[PDB]
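This report concerns only the one structure given below.
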Number of protein chains: 2
Amino acid sequence: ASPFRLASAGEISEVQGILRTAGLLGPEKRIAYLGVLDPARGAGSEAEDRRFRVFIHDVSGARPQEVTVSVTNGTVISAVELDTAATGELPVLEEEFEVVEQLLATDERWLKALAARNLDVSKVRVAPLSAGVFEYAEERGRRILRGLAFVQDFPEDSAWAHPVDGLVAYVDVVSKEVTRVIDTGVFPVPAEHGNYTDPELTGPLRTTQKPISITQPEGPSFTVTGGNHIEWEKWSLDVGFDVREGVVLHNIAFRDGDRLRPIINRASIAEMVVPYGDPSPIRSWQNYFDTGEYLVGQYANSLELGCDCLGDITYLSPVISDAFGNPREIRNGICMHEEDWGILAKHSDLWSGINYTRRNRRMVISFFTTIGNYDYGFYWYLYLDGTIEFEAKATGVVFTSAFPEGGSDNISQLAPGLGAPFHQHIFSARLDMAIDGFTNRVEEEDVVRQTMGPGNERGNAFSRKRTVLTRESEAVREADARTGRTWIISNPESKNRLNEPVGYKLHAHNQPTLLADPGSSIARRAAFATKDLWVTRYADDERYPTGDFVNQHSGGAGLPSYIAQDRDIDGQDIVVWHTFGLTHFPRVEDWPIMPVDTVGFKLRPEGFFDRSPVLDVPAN
Amino acid sequence: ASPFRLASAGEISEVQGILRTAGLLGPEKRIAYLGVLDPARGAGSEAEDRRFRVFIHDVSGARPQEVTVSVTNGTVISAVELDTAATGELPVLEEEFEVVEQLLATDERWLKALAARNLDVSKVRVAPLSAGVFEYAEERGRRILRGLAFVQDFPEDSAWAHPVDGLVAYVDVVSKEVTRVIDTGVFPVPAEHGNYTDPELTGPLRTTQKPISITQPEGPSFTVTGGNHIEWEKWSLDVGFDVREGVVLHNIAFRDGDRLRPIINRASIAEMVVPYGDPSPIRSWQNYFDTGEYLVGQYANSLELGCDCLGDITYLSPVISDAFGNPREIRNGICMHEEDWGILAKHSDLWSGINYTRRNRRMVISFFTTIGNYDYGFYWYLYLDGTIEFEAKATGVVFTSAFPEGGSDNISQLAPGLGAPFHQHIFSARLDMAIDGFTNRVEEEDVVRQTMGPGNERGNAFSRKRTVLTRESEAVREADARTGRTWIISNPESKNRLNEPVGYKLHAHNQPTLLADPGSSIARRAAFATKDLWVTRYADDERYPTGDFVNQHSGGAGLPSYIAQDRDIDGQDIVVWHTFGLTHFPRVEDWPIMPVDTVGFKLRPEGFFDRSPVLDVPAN
Ligand SMILES: [Cu+2]
Ligand SMILES: [Cu+2]
Ligand code: NA
Ligand code: NA
Ligand code: NA
Ligand code: NA
């Protein structure tokens, strides 16, 4: 009955039938995106209307369409034709990936390049990558993928160990034309294999690891109702899944005595960009928008019990649409479990004689996605003490190149002749805030140093200052780790028992933001990534920091255009957008498969409660 | 047989007997510090000599002594009389704590102050705190403690809820004289209790938490030999314990194929300072050097199975000396166990068809200490992939004051009339490095942004730069989070298979350093805390960043004086000193007992291995 329930296979089948009967899903059409729309603000009328947003591609060259459908009423609400040279191309289709390798295999220029290098075309894998927007005028309004080549010596070989540098091709995947083949010179193909299951590389496996058994004899402490509604240790939330964003958290709230207190209305990772820092023309165009261009949810892994998720695991299996509108289940795509998290609070008091220890735990909601060579885990954590944390886990195989003789300022050497270009992995968290309700404001908090003098005669004092962000034009903020800068989201109309506004504090990791020149194509298309924090006024259509159609969009969409409205954000319905990321200079230890590295952020209560919220935790 | 073995009760009894027979341990003497000395450099002659360093206090006013004893040979090696006005006072003795409250109870000025506030002297607890060095000329060369008062309504009451503000006393604990009683005015004593086990405050305890059972059916994967030698998943180390520093890690090494490769010779937390930022004269002198003044090891907790340490736990019970030289066991003072740590590496490859997942684990070595109101956990972690991490966990009860009517720039309000002064918790990690041996160097690594132009026509390139620190005068470094600054410790004489020097990278949390005015007493006495990173040339006598005798030392001892030697550190035996800490603006949620907050650092391999060191981890 909940409007936030996961899409069902029956809903997706009805969307398919509605589109087909309306004449919108002929044999030349493909669904590039399908997802449920959230309830609009003011859904307190119970008049549920389950609506789906659909992007429809046409493989014959006709204009694509954006369509909204009401499953409840069985009708098409709107259908608009898209001019993609203006507003951007649709996301990349899984079926277009294989088109690239097949088309290049019959192109005389590609074959000539492979022949010069003595490579068998049957052994050459092509990584099909998004194109971006650069100097090529013929690409405007066409769907282009660019291809980089890797050699697979045998069917189980890791092709990533054998990059074919000096060679790139561009392909129009609708007209099935190879537009350009660029060959800048022959590099030796690195010869060492990278097969991390080969006993010749691993050596004998360790026999020293003894089992760690994690069980819950009475079952888990959380409950799941309505398919996706979670209650756990005073937390309440709904777990959504969207094919673009992946796991989305709705209606995060905390039961404080008799009141269910809202904290976050919607939390998601709304974009993620992987820009490469190698100036070689073979790779200087290379930027992945994993969320906006590829859709991270559709590549979610099925997670294996005991390997991917350890303990007493509860799975969700979300349903998405395939390119023809058939429902497809991602079996065991979302893991949920609780974890012991060490000591929560401890004190041994000499005067009272009381010794007190309590243990902490966290609730984990996670999924994993695989896009080509990289694998990313997305982890949301809820803690007993009111802390909310997100963590991204990056692993997989690093993207490779030749290592030039004489070295490089922009590429690490991993093995003889084998390089790995420098790059970043940058995320945007979209936090539709609802601290005790929707009237919220953001303050920037800096530590303040004080000079020795009158009123500070011993020179020990220090303080802090808070600056309210009042309008969108002043709400684009940078980190300052040296001044301990944090941001507080508070509700000026809701006070704790000390008559102070209730709030939550955002703690960033203060990692570098986008490093590219501000005049670059990627800085224009990923402007969100150039600043640590943005605050906007909520609006239904302002969903992604990069806009709706990221693929081959010329730039400026999303956050820079939203904030030009300069709206009031002082005690209003607001959205916080936090940029955070990893700057990756690959190390030898990252090869041939990379150990996990992590980045994230957290929010902690700041006078939200009237005292510690975990006094009622039992001794265990 | 190992020279790094823990001190035994028999060794400490022999030290006592050697001191007593030499005439150094009469009835007026107290042992303020006793610890084993590490082997000097070049102990490859097997000629073991177990030596102990002892600080001896005299309760009659005679000069204290520093004494070195050889248990092996049963002799006093040296005994030097100390001039404490010059080189500092000895650490505070546990038995001096109770002297303060008892002496004030019979002082007419103290009694007059308590009478004006209608407080029963029998209910007034006095926190005995270290004195520092300020404007009081009569304190030079005397052992002073300062006392702040709290009301205990009944024997099990938390006195911290009832600070008596406006009142402080100074006490000479040797002559048993109250030197000064300062009363700046009557503040109301906050009346709400802070008893976190009182059902009236906790409410009914939760019944919702189901058990999490963590067991190891075949026992743990590590072995313990010689009392304190650990082998675990290719790691090898010795776990030491010192009454001043607490847990010390020796001889950290990694078994890479057939070679035992050293990484860190000695790792410890060599100082920790808690400076308060309230300019009130009642508290503006307040700075704890928990390690150097109080000795954190002697207040280590006995850790309870299932509450403090969960899982298959192996305990060490270190032995220390009491003030008379009797051995005292800290039962179950050190926990050791391994923990599952999520996904180690994962990739699902489309081209090869191979799906691969491996799990991570870490080895945990931890202890907890309690000094007055604060409790601190010290955690060392070793990971499968070669990462070494330290984490400090801060909990306990915050130090309180009155909350002034009309507010404060330097104090948080926690409850009606109850304040908590701003403060920091700053740690110094001393890392005696031995990356593949003792010829090491430190490089500072910054991200380098590049401008769009020739050779970077698309403006996407970025790079990094490394600066070698060649002499001590240039090796005092500051964090720069915005440029991704890290430090690499490498061995220029040991190369990986790519002919690059092997190294480890230090990743800091980039939290603010000491905030006090640089002209303050605390900035002079805790100069280490004003900078993020120091590198010195190893020397036997350069043990602590604050010097040997921190209590009431006028300033400048330790790191600022060491680095004035300006020694060569480019490919030499070096020591890295890393400052890191928490800046604490107390929140309502910290009251009446504080949930854990954490800070730390980590070191990750950087071309130390020839490829990932965890390829031989089995599928589990
Ligand atoms: Cu990477
Ligand atoms: Cu604190
Ligand atoms: Na355009
Ligand atoms: Na909002
Ligand atoms: Na002095
Ligand atoms: Na060293």
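Since chain A takes its numbers from Swiss-Prot, the residues it shows come out as 9-628.
Note: Cβ is positioned from N, Cα and C throughout, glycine not excepted.
Annotated features, as they stand in Swiss-Prot:
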type: ACT_SITE; residues: A:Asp298; note: active site, proton acceptor
type: ACT_SITE; residues: A:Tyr382; note: active site, schiff-base intermediate with substrate
type: BINDING; residues: A:296-307, A:379-384; note: substrate binding site
type: BINDING; residues: A:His431, A:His433, A:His592; note: Cu cation binding site
type: MUTAGEN; residues: A:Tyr382 to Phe; note: Loss of activity
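Minimal Cβ crowding within 10 Å, among the binding-site residues A:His431, A:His433, is found at A:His433. A straight line from the CA of A:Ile379 (substrate binding site) to the CA of the residue listed as 'active site, proton acceptor' spans 8 Å.
A distance of 14 Å separates the Cα atom of A:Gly305 (substrate binding site) from that of A:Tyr382 (mutagenesis position). For A:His431 (Cu cation binding site), the nearest of the recorded positions by C-alpha distance turns out to be A:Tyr296; the candidates were A:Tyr296, A:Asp298, A:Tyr302. Of the recorded residues, A:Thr299 (substrate binding site) and A:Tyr382 (mutagenesis position) place their C-alpha atoms 13 Å from one another. For the recorded positions A:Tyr302, A:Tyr382, the largest tally of other C-beta atoms within 10 A is found at A:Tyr302.
Within 10 Å of the Cα of A:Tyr296 (substrate binding site), the following recorded positions from the list A:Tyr382, A:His433, A:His592 place their own Cα: A:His433. The recorded positions recorded for this entry are A:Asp298, A:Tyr302, A:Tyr382, and the Cα of A:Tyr382 lies nearest to that of A:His592 (Cu cation binding site).
Other than the site residues A:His431, A:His433, A:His592, same-chain residues with C-beta atoms no more than 8 angstroms from the centre of those residues' C-beta atoms, the Cu cation site, are A:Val282, A:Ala402, A:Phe430, A:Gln432, A:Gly589, A:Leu590, A:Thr591.
Ligand 1 lies within reach of A:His592 from the recorded positions A:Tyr296, A:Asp298, A:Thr299, A:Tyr302, A:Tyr382, A:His592, judged by a C-beta closer than 6 angstroms to any of its atoms. Here the CA atom of A:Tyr382 (mutagenesis position) lies 13 Å from the CA atom of A:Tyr302 (substrate binding site).
The two recorded residues, A:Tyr382 (mutagenesis position) and A:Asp298 (active site, proton acceptor), show a Cα separation of 10 Å.
Under the DSSP three-state reduction, A:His433 (Cu cation binding site) is assigned to strand.
There are 23 other CB atoms within 10 A of the CB of the residue listed as 'active site, proton acceptor', with all protein chains counted. Cα of A:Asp298 (active site, proton acceptor) to Cα of A:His433 (Cu cation binding site): a distance of 10 Å.
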